[PDB]
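To start, the structure under review is shown below, and the notes come after it.
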Amino acid sequence: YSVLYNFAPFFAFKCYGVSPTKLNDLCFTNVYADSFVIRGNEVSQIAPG
Amino acid sequence: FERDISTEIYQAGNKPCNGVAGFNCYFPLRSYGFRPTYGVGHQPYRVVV
Amino acid sequence: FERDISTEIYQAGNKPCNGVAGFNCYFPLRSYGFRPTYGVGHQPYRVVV
Amino acid sequence: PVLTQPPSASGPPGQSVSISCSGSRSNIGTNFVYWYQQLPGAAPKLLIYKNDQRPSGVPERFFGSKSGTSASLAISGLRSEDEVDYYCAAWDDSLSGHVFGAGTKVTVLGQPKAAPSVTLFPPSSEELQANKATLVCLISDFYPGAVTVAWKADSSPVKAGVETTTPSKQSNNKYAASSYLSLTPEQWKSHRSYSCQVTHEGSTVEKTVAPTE
Amino acid sequence: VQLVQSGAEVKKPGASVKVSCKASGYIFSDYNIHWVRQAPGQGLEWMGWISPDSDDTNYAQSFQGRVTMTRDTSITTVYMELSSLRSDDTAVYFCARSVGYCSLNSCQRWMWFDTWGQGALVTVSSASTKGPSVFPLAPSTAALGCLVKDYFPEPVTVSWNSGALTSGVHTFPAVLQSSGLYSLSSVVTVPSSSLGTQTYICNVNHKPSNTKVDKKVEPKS
Ligand SMILES: *[C@@H]1O[C@H](CO)[C@@H](O)[C@H](O)[C@H]1NC(C)=O
């Protein structure tokens, strides 16, 4: 994840879990990576519940 | 966490639509428009989760 | 047995943050939404040791 | 301290115009930013809370965000409610309290030009018998407001204790200026005549009436 | 909820002015209040916050000693007073209620003014309270006007022919005077054939003075 923070300043980075800096201390096996494009006025309602 | 793709026209009521576009049958896919004229609130963000 | 009070921002990335926060460096303090509309798992318990 | 914003920013309807709000190290960036709008002659209300969201009753049309030590707001569609002013707000530690912005005015990008119509009115005999006389001459039905009234006693302008108001919006989207000047009636009696030639846009008009008529 | 408050009027400088805020509907034990001011044509400014259920208080770094505070929890109100008023303090005052509850200094970050109270413009000036003086006028279609002078305090109501004349009325905004008093004018538009054939009446009423004055405008040859 050290090569993640060089892809322009972000807009929203709120999370409901572990820190991005502590991702290297815990070793994983399965993560979902899906992406899409929405208008910038509709980013706000992407939230659990 | 599930994907869905379709092309059949959605019927909002009791109108039988099987390829025709009535006043109650609308196409369920609407596209954007992305031009530099639009401001910050109407621009595409590559939202990845 | 060590109380720690500090309003400084904690950096969580490669960039050094001194007065900017929101994307990569966060403020270390979060508040409680103490409302009486919850059940029992979120009520404020007045704990003394 | 205060927050530096442009005094005005305008755009044609149907597109998006933005407002900037700079901030210092302690004013913003380490804190959250809120925005308030106010209808003219009314109470201000919340626009964006917690730097991203909006309260109930405020539509999806409004949008605002911040990146570094500055914040930006985006609107899209200027029809009837976005002609009001907007304010940028935050919290800091130097003043230990809420510090607010200066003020931002947003307009739209339309009325035909109206020539000024000044009507001077001489005093009645009831004022002549009561030892009172006020020099009055008023300008109305003009757009845009650029009037400049002069108290000329047929030889030179007079400027001493001049009471002049500001033009205001009437019910017909026009302006109505006013200016009064109270003197002793013997000075008016010594005057040969009187005229208030208003200089609006360059179309100077003269309306001379006799003191005795 | 509704946030009605009582304003004040023009007053002598250096005196004490009382402005109160009423809370209705919601329970007045759990929400802080905030005081702000708005000069005409200027940005807002912050005063401080006062808890309703405690004597909690705090002021800004510039307005410390000229401000006090009083609570009336039985009346379910708060009381706001100003001592040693200034010339450039003619500002509308808002009883702003913030959502949540904060008394700590570090709590103020998450606070937005959820609701506001409608304000009344408080002004400070000196002039004896007396009835309006109507200044007679002659016409220059030729129009005629009605001039009223030294009315105190604001506002005044102008009526033509005791309410019989409604068409053609036109009022003017109030002006400032160097002596501290106020002036106003009312000019109507009449046809050129009815200056002497039909005579109109100009009337004014001032409800603080509780008196009525009438005249009879006559065009001069
Ligand atoms: C993205 O890929 C292109 C492909 O050549 C490259 O030129 C560009 O530098 C890449 N962007 C970043 C931020 O590395």
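Using the numbering of Swiss-Prot, the residues shown for chain B are 464-512, in order.
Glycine is no exception: its Cβ is also placed from the backbone N, Cα and C atoms.
Annotation note: B:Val483 (mutagenesis position) sits in a coil segment as assigned by DSSP. Counting every protein chain shown, the number of other Cβ atoms lying within 10 Å of the Cβ of B:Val483 (mutagenesis position) is 9. Swiss-Prot gives this note for the published mutagenesis B:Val483 to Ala: Increased resistance to neutralizing antibodies.
For B:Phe490 (mutagenesis position), other Cβ atoms within 10 Å of its Cβ number 10. The annotation that Swiss-Prot gives for the mutagenesis experiment B:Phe490 to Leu reads: Increased resistance to neutralizing antibodies and human covalescent sera neutralization.
Neighbour list (B:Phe486 (variant position), Cβ cut-off 8 Å, at least 6 residues apart, same chain): B:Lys478. Among the sequence features in Swiss-Prot, the natural variant B:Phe486 to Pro is noted as follows: In strain: Omicron/XBB.1.5, Omicron/EG.5.1.
Natural variation at this site is recorded by Swiss-Prot as B:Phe490 to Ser, annotated: In strain: Lambda/C.37, Omicron/BQ.1.1, Omicron/XBB.1.5, Omicron/EG.5.1.
For B:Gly496 (variant position), applying a Cβ distance below 8 Å and a minimum sequence separation of six or more within one chain yields no residues. In the three-state DSSP classification, B:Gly496 (variant position) falls within coil. For the natural variant B:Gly496 to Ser, the note given by Swiss-Prot reads: In strain: Omicron/BA.1.
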- Item | Alpha-carbon distance [B:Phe490 (mutagenesis position); B:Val483 (mutagenesis position)] in Å | 10
